[PDB]
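A short write-up of the structure that comes next.
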Amino acid sequence: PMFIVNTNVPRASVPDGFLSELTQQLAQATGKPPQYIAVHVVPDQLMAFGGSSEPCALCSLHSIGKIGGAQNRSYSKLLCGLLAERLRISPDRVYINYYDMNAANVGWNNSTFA
Amino acid sequence: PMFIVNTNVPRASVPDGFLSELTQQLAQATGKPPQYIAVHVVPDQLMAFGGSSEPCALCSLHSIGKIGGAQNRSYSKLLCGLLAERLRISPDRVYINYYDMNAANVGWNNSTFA
Amino acid sequence: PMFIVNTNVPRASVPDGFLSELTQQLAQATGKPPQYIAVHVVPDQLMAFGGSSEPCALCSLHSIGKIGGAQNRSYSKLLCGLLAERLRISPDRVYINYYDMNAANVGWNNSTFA
Ligand SMILES: COc1ccc([C@H]2CC(=O)c3c(O)cc(O[C@H]4O[C@@H](CO)[C@@H](O)[C@@H](O)[C@H]4O[C@H]4O[C@@H](C)[C@H](O)[C@@H](O)[C@H]4O)cc3O2)cc1O
Ligand SMILES: [Cl-]
Ligand SMILES: [Cl-]
Ligand SMILES: [Cl-]
Ligand SMILES: [Cl-]
Ligand SMILES: [Cl-]
Ligand SMILES: [Cl-]
Ligand SMILES: [Cl-]
Ligand SMILES: [Cl-]
Ligand SMILES: [Cl-]
Ligand SMILES: [Cl-]
Ligand SMILES: [Cl-]
Ligand SMILES: [Cl-]
Ligand SMILES: [Cl-]
């Protein structure tokens, strides 16, 4: 799976260890081995949410399965909780888009997961 | 909804008020309150369109509904017009990908919209 | 079509000619004219793959058609090969998400391709 967070919070406000915390928390939440979790954090972005440039985040989670109504509610509480605690972003200033990928549409290691 | 524009135009060429203009114009275009609109502009990118690194843009619009044939043509005219007027990017050097998100796949405020 | 590569490799390690090579190889691979191929490379990113910050890449290819099981295996071999040769990223530290876009959902030049 792949998790991306884009935020206007400055880089120095991203704690050391945040990428590893995302990796391990998402490995547990998706049930997949951590070796398959990729995480990407993009701070210092020029962004606005509802017109305001207070701290906000736009995120995505792509996974081959493990995506659905109840699962995404659970991921949203987990991820909003992490963004609030670690980056000080209010949960009502976060959007997370969830993508259930077909294995044939995810390339890796010269091939795909199909 | 969420609108992202990635461009090779330099940061200093992005006018004051650009995020705000996008927020209110996308609010009008989607018919949604400005408080729902998130916008993200990424200047100074290493990008090419047709092999040329003249000014160009790669963009996305994600919305729960309000995405379709005629609607997307109207969004493209609006957004290309803004990129041309404000960033001086030719419309034939802009791509915008449109995504009609299911409410269950959009997380916000510790939950989703399902 | 559009191809985006996000990587933690530093900008100085992206060789001259890289965007052009991507443009030309993707035109050839997809069968589409090079004038319509857009490419975007994002170095210096804060990213991990499997929990490690060794060089890695997260990429996407969006195309109106020319996406499918065998085609995507072929694109992955091509694109991982380029990333290994030019950016010195191991193919097993690359993900590429593939998107078969409907023409109505790709904006360009004040309209869409529908
Ligand atoms: C086609 O179907 C749908 C299409 C679109 C949507 C979306 C899009 C989204 O972006 C969105 C949003 O951003 C905020 C939003 O807010 C309100 O939803 C009501 C109930 O709807 C209340 O419960 C309020 O509490 C109210 O919640 C808040 O108002 C916010 C602006 C504040 O930040 C927050 O603190 C609280 O004051 C509702 C939203 O709806 C949902 C759908 O089902
Ligand atoms: Cl996955
Ligand atoms: Cl970190
Ligand atoms: Cl942890
Ligand atoms: Cl599953
Ligand atoms: Cl579920
Ligand atoms: Cl898919
Ligand atoms: Cl996109
Ligand atoms: Cl919406
Ligand atoms: Cl969706
Ligand atoms: Cl295409
Ligand atoms: Cl992607
Ligand atoms: Cl195929
Ligand atoms: Cl589509």
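Here Swiss-Prot sets the residue numbers for chain A, with the shown residues being 2-115 in order.
Here the Cβ of each residue, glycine as well, is placed from N, Cα and C on the backbone.
Among the features that Swiss-Prot reports, active site, proton acceptor is placed at A:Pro2. According to DSSP, A:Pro2 (active site, proton acceptor) is assigned to coil rather than to any helix or strand. For A:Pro2 (active site, proton acceptor), the number of other Cβ atoms no farther than 10 Å from its own Cβ, over all displayed protein chains, is 23.
In the three-state DSSP scheme, A:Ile65 (substrate binding site) falls into the coil class. As annotated by Swiss-Prot, substrate binding site applies to A:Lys33, A:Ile65, A:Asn98.
Under mutagenesis, Swiss-Prot gives A:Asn111 to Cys with this note: Causes formation of interchain disulfide bonds with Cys-81 from another subunit. Secondary structure at A:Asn111 (mutagenesis position), taken from DSSP and collapsed to helix, strand or coil, is coil. Within the same chain, no residue at least 6 positions away from A:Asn111 (mutagenesis position) has a Cβ under 8 Å from its Cβ.
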- Task: For A:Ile65 (substrate binding site) and A:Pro2 (active site, proton acceptor), determine the Cα separation and express it in whole Å.
- Result: 7
- A:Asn98 (substrate binding site) has its Cβ surrounded, within 10 angstroms, by a count of other Cβ atoms equal to 19
- Among A:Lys33, A:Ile65, A:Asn98, which the record lists as binding substrate, the farthest-apart pair of C-alpha atoms sits at a distance in angstrom of 19
- From the recorded positions A:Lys33, A:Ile65, A:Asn98, A:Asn111, keep only those with a C-beta under 8 angstroms from any C-beta in chain C, and list them in sequence order. A:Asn111
